[PDB]
Amino acid sequence: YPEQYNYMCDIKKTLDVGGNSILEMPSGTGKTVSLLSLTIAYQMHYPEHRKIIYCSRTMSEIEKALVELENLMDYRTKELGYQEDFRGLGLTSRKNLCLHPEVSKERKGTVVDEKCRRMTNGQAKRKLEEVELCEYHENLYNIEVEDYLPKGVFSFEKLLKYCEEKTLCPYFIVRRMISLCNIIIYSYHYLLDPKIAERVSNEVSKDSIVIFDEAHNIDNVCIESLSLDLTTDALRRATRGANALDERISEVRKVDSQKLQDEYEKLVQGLXXXXXXXXXXXXXXXXXXXXXXXXXXXXXXXXXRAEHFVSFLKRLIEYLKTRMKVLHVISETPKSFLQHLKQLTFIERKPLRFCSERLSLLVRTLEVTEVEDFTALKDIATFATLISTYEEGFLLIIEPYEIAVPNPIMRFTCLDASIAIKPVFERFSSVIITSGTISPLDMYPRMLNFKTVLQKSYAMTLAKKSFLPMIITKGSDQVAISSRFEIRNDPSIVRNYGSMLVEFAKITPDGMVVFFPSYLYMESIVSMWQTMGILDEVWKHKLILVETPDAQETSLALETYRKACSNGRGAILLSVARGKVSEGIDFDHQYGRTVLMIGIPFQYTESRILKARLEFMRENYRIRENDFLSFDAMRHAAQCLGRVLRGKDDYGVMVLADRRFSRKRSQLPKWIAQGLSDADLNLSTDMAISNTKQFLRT
Amino acid sequence: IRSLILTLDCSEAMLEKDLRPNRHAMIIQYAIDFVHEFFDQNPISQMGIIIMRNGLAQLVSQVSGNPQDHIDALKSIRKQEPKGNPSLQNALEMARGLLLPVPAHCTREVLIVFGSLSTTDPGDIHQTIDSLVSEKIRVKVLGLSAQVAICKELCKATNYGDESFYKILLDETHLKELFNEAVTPXXXXXXXXXXXXXXXXXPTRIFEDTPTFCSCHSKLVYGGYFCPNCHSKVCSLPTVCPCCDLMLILXXXXXXXXXXXXXXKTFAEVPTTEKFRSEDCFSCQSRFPXXXXXXXXXXXXXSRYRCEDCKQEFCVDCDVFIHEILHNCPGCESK
Ligand code: SF4
Ligand SMILES: [Zn+2]
Ligand SMILES: [Zn+2]
Ligand SMILES: [Zn+2]
């Protein structure tokens, strides 16, 4: 297409000149546009030069990038007939990319890495003094296994079928292939990870092209990278964790004390640098981004041992129980909290180095370490690292007396979000920053200050196939401002609002997806709707997303929605616009052809996390009470806009309520304001003109 | 030759007042005219009416070449009320049971007039769509306003991988246009199969009405057609005789074949200043100028429909009259 070549000519001009480019793409029409241009810019330069680094936001976009790369290789092996050096690696999760917990453990949780380190150290125990390895170890690091990926594309699903037929291990293949540096596909929770990105950055070895995919929730990952709640039950875990270290120091000082004494001399000489260098293929500890923390020349509790280090920790946790034992609403400065700590116990200014050495020590010392006890130590050690350094932008908040039973909840606020995005500019050049759910894109020069260029979507044609209307008067224009309040004011109007939804769904019963800014509006009408005619004569079955949406429940509601439209039935997808599963897969008639939105998306106000980030960005960019209610409300609405635009071949109608949407912008701003009963006759025309103009424009 | 199975929607979705006075009062009314459009151009073809009422499929007209059986079947539907929901699976499985007596030499067609937006099928409807391709059944659905994803797969997989048969109607004038194209056959590219048909006897026009004679009814008659094989004076019809399974057509099949062989040569509309001929018609006398928009820049220009088969000048009126009925351009018969 000529519109796809407009962004491709900009991608061929920025990858060889600029270092970071904010390129806007239309929804459902920019997936393979930058995919083929990334392999063409490498083919125009050198094919072993800068490899492609993909950064998705969900696991679905990781899976959708693999099938498009197969189409890139099929277009390069059929139009050319030459099989070059293949690439592509499916860096997914650990519970999905495994074989051993899917046979004996039968658990698909976050404990798949615990059996991984038990088999890694079990193979280490079987190759030093002596369970053993696993099903297929001591063979995945061979040279023939390193050549199974530049010759054949085996990523994720193709590699999981390859590790069963050839009897291999999916963990040691992918971990040995980050050093090979292929087309790496991963999500946003791995690049800004304080336990994973320290290992990823030592294997890619830089000098590549970072492809930011759907870069609109970048400010959310930097907040989600920190902020851990301490809801007082970890104090019971830290109390039982402190007594376990007392029995472990009693067990270490009863017989085999030379293993701890030689480790004490190794920490008094080689410190943490030699301790990390000697430790290989074992369970790594935790830190607050060692590539961003930058600290050397440490000391082990001032030349002391583990018996003196656990005394400071037991001194530390009782002070933490002392500070949590407070009244209600109280803010805390991270520097002033450290001063009040030193008035209680002189723990110096470096507990960041007093914990990461002792976490690696107890793994080497205690062999049968408890799961809940050692994780209780890591929750304290992650907090001890954040109170030692990184005080600029940091803030400690206390939850108030909320019945008070659930009152002792301690949380720390993250620093600036520009700090986490900082080291990706000096490590990589020509970082392609793309997102299809941004309108406008001027907040990214504002918030997160980096020098970049701005390019908009230069693709807008065939407005007769992209119906973009909006509803204003709902028969009386009263339920539009009624949903604007946070509290469910006047439920009789909401029962009148829910009465209009049965009338709106009975007009076009051909795939309906309803989003919500909160689950309170879903739970308000579901108690006594008194209106099931659409749930018995139109949509029949009901697909409502709950607040506690299970992964299996979201999977079963998605497949049955595809089973409803493939049987001539149609279903109502009652989802949350602020909830999980942002979707993105459409391009068919099985999706909801008419998408409904209840008002505008809102945010949870009157919270200490919001009031802290309000005054933090007030000093930075002075965007108080503006972008927090509009730029955040747009991106939660733009996830609903990315599903209607499913290419130029498929049509779709997206209606928007209220009147506050006119103050913001939108992707392809062609919007006509009409009433609710007026659009019922307009959509009946749009569902018949588009069926007659499809064969006219071809 | 043809054995069309009419599938009509008779449910509560047809109770809406989209048409005048409603959907059901125009679907039944225009289908009677479609019976008149079908048996005239195809006098030796078959028809079958299957309604979809109360979630089922009811057979109101048996498969027969008599046009009066399908008229009186539609006169009983307008008396009652369309209720329930359409059942596409029960209607197609009933259409499969009637097209199995129809041989492979006779073309099997299914026309669906679907004015609803939601159907009620028992089992999987995708097992019924693939069955129509296995026995080669050409299915055509006429959907109202919005499109159904089921009818896109039904009008494509049963139609040689081509979706162009699921048409969307928007007016009552456009609904009669669908009955004109469905009255005409579908000479496609097919799949290149063998075809051979025989046993076609001729009907002797007998007019004996004294004590009468009837081999298919045993009643009084004012004259019936005598079969050339079993020698039976049954009912006068151009279909098959009901006593030895032999045909009894005449010039009715010849008129259908003449319309089928009618390629209809449209006359080339050349101007009077370009064809260098006066305004005249080969069929009548069109001595008036065609174009007359401008002063003398169009009035002297005009247009003369010159048929390329005999270089005869004509107008726009007789060019559509010669292509509709009779022979295409009367100058072709003279050399
Ligand atoms: S070697 Fe691989 S399959 Fe075996 S336990 Fe470790 S991660 Fe799981
Ligand atoms: Zn006979
Ligand atoms: Zn004439
Ligand atoms: Zn002629």
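Here, residue 1 is simply the first one shown, and the rest follow in order.
Cβ atoms are placed via backbone N, Cα and C, with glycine included.
Counting every protein chain shown, 19 other Cβ atoms lie within 10 Å of the Cβ of A:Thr29 (ATP binding site). The DSSP secondary structure for A:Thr29 (ATP binding site) is coil. Residues or ranges marked as ATP binding site by Swiss-Prot: A:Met25, A:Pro26, A:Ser27, A:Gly28, A:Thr29, A:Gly30, A:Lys31, A:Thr32.
According to Swiss-Prot, the feature [4Fe-4S] cluster binding site maps to A:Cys98, A:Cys116, A:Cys134, A:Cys169, an assignment based on similarity to another entry. DSSP gives A:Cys134 ([4Fe-4S] cluster binding site) a coil state; it is part of no helix or strand. Listed in sequence order, A:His100, A:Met119, A:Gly122, A:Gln123, A:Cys169 are the same-chain residues at least 6 apart in sequence whose CB falls under 8 Å from the CB of A:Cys134 ([4Fe-4S] cluster binding site).
Looking at Swiss-Prot, you'll find the mutagenesis A:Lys31 to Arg or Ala (Swiss-Prot position 48) noted as follows: Loss of ATPase and DNA helicase activities but not ssDNA-binding or ATP-binding, impaired removal of pyrimidine dimers. Loss of RNA:DNA helicase. Extremely UV-sensitive. Using a 10 Å radius centred on the Cβ of A:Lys31 (mutagenesis position) and all shown protein chains, the other Cβ atoms total 17.
For the mutagenesis experiment A:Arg94 to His (Swiss-Prot position 111), the note given by Swiss-Prot reads: Intermediate level of UV-sensitivity. Taking all protein chains in view, 16 other C-beta atoms sit within 10 angstroms of the C-beta of A:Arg94 (mutagenesis position).
Record note (Swiss-Prot) on the mutagenesis of A:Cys98 to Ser (Swiss-Prot position 115): Extremely UV-sensitive. The Cβ neighbour count for A:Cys98 (mutagenesis position), using a 10 Å radius and every protein chain shown, is 21.
A:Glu214 to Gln (Swiss-Prot position 236) appears in Swiss-Prot as a published mutagenesis result, with the remark: Loss of 5'-3' helicase activity of TFIIH, transcription still occurs, has no effect on DNA translocase activity. Taking the Cβ of A:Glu214 (mutagenesis position) as reference, residues of its chain lying under 8 Å away and at least six apart in sequence are, in sequence order, A:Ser56, A:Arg57, A:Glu61, A:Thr434, A:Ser435, A:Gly436, A:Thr437.
One entry in Swiss-Prot concerns the mutagenesis experiment A:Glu214 to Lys (Swiss-Prot position 236). Its note says: In rad3-1; abnormal sensitivity to UV irradiation, defective excision of damaged DNA bases.
For A:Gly436 (mutagenesis position), the number of other Cβ atoms no farther than 10 Å from its own Cβ, over all displayed protein chains, is 24. When secondary structure is read from DSSP and collapsed to three states, A:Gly436 (mutagenesis position) falls in the coil class. Record note (Swiss-Prot), mutagenesis A:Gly436 to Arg (Swiss-Prot position 461): In rad3-2; abnormal sensitivity to UV irradiation, defective excision of damaged DNA bases. The unchanged residue is displayed.
For A:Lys31 (mutagenesis position), the nearest of the recorded positions by C-alpha distance turns out to be A:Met25; the candidates were A:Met25, A:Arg94, A:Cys116. Closest to A:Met25 (ATP binding site) in space, going by CA atoms and restricting to the recorded positions A:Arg94, A:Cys98, A:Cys116, is A:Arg94. Neighbour counts were taken as the number of other C-beta atoms within 10 angstroms of each residue's C-beta; across the binding-site residues A:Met25, A:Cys116, A:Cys169, the minimum falls on A:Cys116. Annotation for A:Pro26 (ATP binding site): same-chain Cβ neighbours under 8 Å, separated by at least 6 residues, are A:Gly436, A:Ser457, A:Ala459, A:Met460, A:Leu645, A:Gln667, A:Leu668. Each residue contributes its Cα atom, and for A:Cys98 (mutagenesis position) and A:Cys116 ([4Fe-4S] cluster binding site) these two points are 9 Å apart. Separation of the C-alpha atoms of A:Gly30 (ATP binding site) and A:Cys116 ([4Fe-4S] cluster binding site): 38 Å, rounded to the nearest whole number. Among the recorded positions A:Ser27, A:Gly28, A:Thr32, A:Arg94, no residue is identified whose Cβ is positioned under 6 Å from ligand 1. A gap of 31 Å separates the Cα atoms of A:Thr29 (ATP binding site) and A:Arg94 (mutagenesis position).
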